[PDB]
Amino acid sequence: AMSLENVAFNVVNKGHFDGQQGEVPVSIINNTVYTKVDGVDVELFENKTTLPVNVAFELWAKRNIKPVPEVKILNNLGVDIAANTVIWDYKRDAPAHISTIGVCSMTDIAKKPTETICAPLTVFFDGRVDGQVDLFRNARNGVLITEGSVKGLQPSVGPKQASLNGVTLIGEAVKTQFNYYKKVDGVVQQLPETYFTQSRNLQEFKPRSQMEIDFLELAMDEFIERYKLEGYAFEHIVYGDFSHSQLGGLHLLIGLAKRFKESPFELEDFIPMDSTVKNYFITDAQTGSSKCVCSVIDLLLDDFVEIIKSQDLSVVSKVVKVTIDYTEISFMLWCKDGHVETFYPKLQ
Amino acid sequence: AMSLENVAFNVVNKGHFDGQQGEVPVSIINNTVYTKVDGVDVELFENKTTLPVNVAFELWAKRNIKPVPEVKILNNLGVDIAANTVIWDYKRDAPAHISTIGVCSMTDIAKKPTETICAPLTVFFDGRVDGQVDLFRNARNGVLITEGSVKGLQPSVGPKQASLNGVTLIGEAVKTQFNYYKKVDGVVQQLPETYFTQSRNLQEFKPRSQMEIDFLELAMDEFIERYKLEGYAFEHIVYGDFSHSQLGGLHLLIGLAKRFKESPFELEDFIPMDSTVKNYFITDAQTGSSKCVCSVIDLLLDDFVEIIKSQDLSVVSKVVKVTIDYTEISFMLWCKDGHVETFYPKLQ
Amino acid sequence: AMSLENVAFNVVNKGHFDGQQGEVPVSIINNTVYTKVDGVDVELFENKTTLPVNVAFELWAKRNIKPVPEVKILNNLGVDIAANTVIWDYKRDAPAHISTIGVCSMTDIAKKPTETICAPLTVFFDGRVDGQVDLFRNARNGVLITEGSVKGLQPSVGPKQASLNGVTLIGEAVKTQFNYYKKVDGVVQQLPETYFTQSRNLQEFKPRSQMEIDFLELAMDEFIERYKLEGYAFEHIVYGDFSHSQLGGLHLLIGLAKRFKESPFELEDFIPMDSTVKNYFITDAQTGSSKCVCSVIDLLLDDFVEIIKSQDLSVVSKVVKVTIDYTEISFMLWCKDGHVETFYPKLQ
Amino acid sequence: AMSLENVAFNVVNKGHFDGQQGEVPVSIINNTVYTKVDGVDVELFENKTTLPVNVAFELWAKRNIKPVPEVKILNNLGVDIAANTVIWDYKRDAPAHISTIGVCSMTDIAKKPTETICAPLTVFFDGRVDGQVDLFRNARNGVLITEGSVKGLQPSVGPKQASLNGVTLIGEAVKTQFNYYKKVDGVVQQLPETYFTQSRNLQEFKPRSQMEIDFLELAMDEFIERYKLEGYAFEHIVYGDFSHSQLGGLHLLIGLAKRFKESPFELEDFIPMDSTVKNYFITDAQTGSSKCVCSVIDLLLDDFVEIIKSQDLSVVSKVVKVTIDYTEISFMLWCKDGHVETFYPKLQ
Amino acid sequence: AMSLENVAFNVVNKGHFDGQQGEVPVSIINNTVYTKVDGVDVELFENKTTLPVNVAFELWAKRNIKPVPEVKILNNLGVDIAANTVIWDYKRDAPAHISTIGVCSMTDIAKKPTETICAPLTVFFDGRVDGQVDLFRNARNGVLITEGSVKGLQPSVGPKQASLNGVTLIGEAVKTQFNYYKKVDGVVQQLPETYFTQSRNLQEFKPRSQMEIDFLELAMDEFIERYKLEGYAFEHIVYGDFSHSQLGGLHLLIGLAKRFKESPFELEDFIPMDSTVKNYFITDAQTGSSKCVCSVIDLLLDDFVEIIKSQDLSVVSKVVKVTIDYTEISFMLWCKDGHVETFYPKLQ
Ligand SMILES: NCCCc1ncc[nH]1
Ligand SMILES: NCCCc1ncc[nH]1
């Protein structure tokens, strides 16, 4: 027996929806859910979604609290809906998916993913839940994650990191690296070879290779010399050029993290959502150098070096396609006299 | 187990809260409660109260659906709260009382009127509900209504009419005339002798005596002659004077109803609530004669004639107090040479 | 190039969306759309839907302005969505369907009904629009209306009335009687033989047969005598019993219209939407007789007489299923000694 | 000392702002102003304007309660703002003008119309207020109304009717016919000779000449014969043609009032404001004949007959400009063989 | 003469309500109060309370700006209301109490605490205000704070810290340590022996004893050895166990502060209010170890050591009650073979 008061009871006593019986007094005002605690109203939830406040509150309470794939991975794999869970999108403060299956009476399109309404949708299945590997085997369209091997199915090793309650982390106490599987029209897909973005933050950026440690510690000319990067325009692309009114390059998160230690800058996240490539309106506070659309990707510096060193540098401009997070990312590569001028994730 | 979904289930299936088990999906957006009916949202309630939308919806669903005293009578008797019911104020589209007793977890100050918090409040008790006469006997402060005799308790015969689902009526299939009782500080109070307002509408006004039939049918000068009303200023007070920019008199509802048949006028109800005396900003459409504060009372014309004919007409101006609906209504009486000039409910 | 300003330009200059080029300044505040007219804001639309204000405004502007089936008929036939039009539900002040096809970028699930997303949905097709009969022939699920014969397709003669801009009418200058067709899972479905509700209002009720003229003019006992209705409980079912606290019978709109001429009553439409059977919380103003859930259906009195006279009256209680507006309506029939006690649309 | 609480005190005790000292407790929630009356909240004002709720409440409380020109006349004369008053637009439930002069601290652009900010604005002045004729004489731009002669100023006799608290009326107890004067760039402007619209409603339409009495009582062919209107297409223009899907003509309010007595129709006022010519999306309920943009003007039938009989009928199509309510109204006149086919206020 | 404009004038010129005369222009939009400063709107207050925006703005302006007891202390002492002040709850951004006494006309239940409505309520009295010690002496129910001795009354030494404008601090320039007194039904209570929580923040945690300095500086095994804490499960309870998917222990704020220096973690404050024990949904960013309901108390480590070393360790599980901040806190104590396994504030 689902109810607003029961959802609020679960949030108050269990920190989230935990199927417990009970009710607390609730008041809804505008887009906020409150509960009465000893005579006064205490805020439980502020709706930042486009769904009705009581519906968003229920989906948020019913969010998956285990490490789950980051929303950008699910989106890149064409995931439409999740089987009997809510993947909460912490970047948008909203459900990752419009509809649900066996979660909430207002958003449910089905109670089980075997209902014919789900057959054309790519349903997310989680092998850590009993019966979901079997549901994926019988589903026409779906994406499955598992911690280990699935008999007969060939896996795709996913990223090392996963999202746990909005914290992206590489699990030590929990497993965050999943095997991925995908089916389109009843046929198990062969997921492509892919690089993965590292999902790091600017303020707490940590290197994940000796090359990344060297990038952060060494001076620009020492690093470029050590890794034989002359002619690859890392001065522009990675370090950034703050000498003109338009900020040059600065498309790799590691370069922004290095700059951030020396001096701050504003990053306007004008489309705030999870995506493989992010676009920011950047203003460098020290110089006043700025760029309306600065595309930024967090690749491991070694992967970015491998990508740029695997390109033909004989044409003025061309599109370089790279599978990253299972999706095809277009980069614009500009060359002159056999050397790179710029290389950036395409603002298409 | 009270819940928003259960309240909505009761509204959808029973027309109001009826203690039935069940749930319907609900969505709350802004101040409106909706339910899903075959794929689309259907409005169940629009909150016009100052309470949270889900709380007002529950109180409205739990409204008393038996004939109950009109809110003006309850207000006049000093009723603060009701015992285990909601008196819905249809004139304000809101609960008649801020708090509840044994109704709703958000508004309840107690579950039973015997709780010490209720002792200073004048609690409304309904003798038609088992145990409520006994609860009145043990209450420090309260107002009780009954359909019959209570042993040892001296009654006050209330008005003929009561409100049933917002319709004021004199019951034929149901009893609407109640005995009234009141207690203050543990002591039974003698309710005063009183007139009662008739609670009629302008558009569907019906006469309730031969004098009222004669007022509506006869011309002004022949009605005044027939009932020997010369010198009582009925021309001004009751018929109304539309000859000057300021509308003169027009303080009896019957006079407004007579005028309404001939020509329309605007009545701005600038304090829209139930009260013994109503104030309107009136604009006569035919003449343009208007008055910002025109006090209007719906007394039976015979009662108004009895009141005005029982006054001493020897002083220029004085306050005449008349008990109406259990409250002392102040009237301003203006005389000249032994005749009335005006008589109106005194604008406080 | 669709835009809020272009939609508002069309509303201001064409009375609705008419595909015209142009823009007017618009301001959105809360749930209302305004436009500037010579310096001041003028309201164009107040959103009463659960969709975003600018989206609801666009769907309302793009509403079908030809006579279309009443929403209750579309709901009864299982219509989920319309092909390249918006059926505006004037009873709910909202789109009849959640999603659109080729109408609005925010609500569209497809641009054409041939897209695979539309295959499981019952799409409404209108033969008066070029190519829509062909689209119905190729659709997996759908309901089609036409003004004439479709080769090889067996028709179902629909109701005489249709809705034109929220006015239900039997067209004289326009055709409102359509042929109906339906497909389920790619297979043309035979629509059942059905009665149709008359879609009349209480305040402007007009008789549509000599029996209905006689019901409204004749006294109860002489109408029952003239039409040999003794033993069919029309006194209870149709005329209504206002003698007890619970209002008895009163399930036919014509009986409510007859009562309405004599004395008024309140009809609380607690689920305000279009449906074959309506439920009202009724309070009779004259007697105080009331009923929380009074099911009411507007059948032609002759059709109701035909239905009730075609039943076996030998059992205490039973369910009688009658096809009305293409839906199976359950009725509860209560008998005693070979006579009817009551017959009413069964409260589900 | 202006304040929200003082404005509310004035509304509660005086029916509007009357400069009285005092305060009442107020609560603002969403767009509604409430006051506490014996423990419960009572609604004083619901903001339907695009201004902040407390600001709109103050302007509405400070509305002019004397007969004032109808907003369409003020708009037609180019009035931007009023001197030390608020002209409340009852058709829009909003101030007729965005800014104020000496009324409200939030909307004031000046305290007196002599401030240089008012020089480019056409300020409305009211000769019934002391000093306002002198203020008009010194204003660069303005419109003045008076009840009598202003020395040396040539007057324009305005309409017979004025708006008093939202009621348009021809005053008997008050004067509603004003002399009008206008200044542009410091120069007194000669107001043109004009017809005036009658400002009548469909439901309470009253004839104002013997020709109008004859139009409403006589049959179409005998009225046309009596007034020698053969060849002037009154059958189409005034009576209306309900025979085709598109409703023909019906551009004079009197014709809509005649039709209304026989059968109802829907008039969608899609730009709800006061204007000389109104546009409606009309749906005739009896026939289903409809028109998205039906321009309607309320001229005295005699004035419309005078206008149409003063035109040259020798050209297929042409624009006929007629001064109505001080504005040039364009009409489209279509002729064939020396007879009128149609004549309507040209849809701009 | 209280008013919205006067409250706003005080906020603009005095930083809070200071009883100064004056008015500023104000606009209210949604839940925000603005004032016009040289032509533009400037935000003064955003309502995060469940009260009307203008009422919450007034109570916030009238907040107590002296050091006052933290809301958790007032709540633990059963405080219902304050005498002639507003205790602003900075953790909820709302008044600590629903009603007021002599503060605001919308929330006042009385002007003075001697009114009979206040007699059953526990009124907060402040000895720093003239006459409030005497008001406490005559009150039936109340809590009094003083800086020094009250003749005849025995004091309870309160916490060292108090809240000054939402900053919890141990005053050096001001006195924050108060004597507490409480009366229930006219009887001066003997307040129990109690520990006090330290009200520290995670980010700016400072040790308040040599044991706390040693906890933060020393390694886990060195500290446990130095203070002879073997067998008391400090490894689990205080340091925290981040090795399993469920985060173990971590119930003392000092342990969270130590962890915070090494690596960050998310603390979801799902019931955001002031309380002796706080519950957080914690996610450790380094390991991914998490716990839905991690109860956390900020006790001085010496007090926690004294509490845990004063328990009988011979039973598997039992409830240990400890008076903290004047309230009874239940702890769950789990033992095995004479050693502690866990000890935590009970999630009841
Ligand atoms: N954000 C949801 C993506 C779902 C999808 N992918 C392709 C089509 N639909
Ligand atoms: N948060 C207010 C507490 C007041 C109280 N304590 C006990 C009863 N009421």
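Our numbering is plain: 1 for the first residue shown, then up by one each step along the chain.
Determined via X-ray crystallography, 1.9 Å.
Including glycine, each Cβ sits where the backbone N, Cα and C put it.
Feature annotation from Swiss-Prot assigns active site, proton donor to E:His236. In sequence order, E:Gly248, E:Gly249, E:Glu341, E:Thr342 constitute the residues six or more apart from E:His236 (mutagenesis position) in its chain with CB-CB distances below 8 Å. Under the DSSP three-state reduction, E:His236 (mutagenesis position) is assigned to helix.
A coil conformation is recorded for E:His251 (mutagenesis position) in the three-state DSSP classification, outside any helix or strand. Under the heading active site, proton acceptor, Swiss-Prot lists E:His251, citing experimental evidence as support.
The domain 'Nsp15 N-terminal oligomerization' annotation in Swiss-Prot covers E:3-63. Taken residue by residue, the domain 'Nsp15 N-terminal oligomerization' (E:3-63) breaks down under DSSP into 20 helix, 18 strand, 23 coil.
Residues or ranges marked as domain 'AV-Nsp11N/CoV-Nsp15M' by Swiss-Prot on the basis of sequence analysis: E:64-189.
Annotation of the mutagenesis experiment E:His236 to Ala (Swiss-Prot position 6686) in Swiss-Prot: Complete loss of NSP15 endonuclease activity.
Under the heading of mutagenesis, Swiss-Prot lists E:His251 to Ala (Swiss-Prot position 6701) and annotates it as follows: Complete loss of NSP15 endonuclease activity. Contacts of E:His251 (mutagenesis position) defined by a Cβ separation under 8 A and a same-chain sequence distance of 6+ are given as E:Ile237, E:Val238, E:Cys294, E:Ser295, E:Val296, E:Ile297, E:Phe343, E:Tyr344, E:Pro345, in order along the sequence.
Counting only same-chain residues at least 6 apart in sequence, those with a Cβ under 8 Å from the Cβ of E:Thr114 (variant position) are E:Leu135, E:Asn138, E:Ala139. Looking at Swiss-Prot, you'll find the natural variant E:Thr114 to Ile (Swiss-Prot position 6564) noted as follows: In strain: Omicron/BA.2, Omicron/BA.2.12.1, Omicron/BA.2.75, Omicron/BA.4, Omicron/BA.5, Omicron/BQ.1.1, Omicron/XBB.1.5, Omicron/EG.5.1.
Counting only same-chain residues six or more apart in sequence, the Cβ atoms lying under 8 angstroms from the Cβ of E:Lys261 (variant position) belong to E:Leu216. For E:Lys261 to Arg (Swiss-Prot position 6711), Swiss-Prot lists a natural variant annotated as follows: In strain: Kappa/B.1.617.1.
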Where does E:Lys261 (variant position) sit in DSSP terms: helix, strand, or coil?
helix
Among recorded positions E:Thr114, E:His236, E:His251, E:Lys261, close to ligand 1 by Cβ (under 6 Å) are none
By DSSP assignment, list the helix, strand and coil residue numbers for the domain 'AV-Nsp11N/CoV-Nsp15M' (E:64-189), in that order.
13 helix, 38 strand, 75 coil
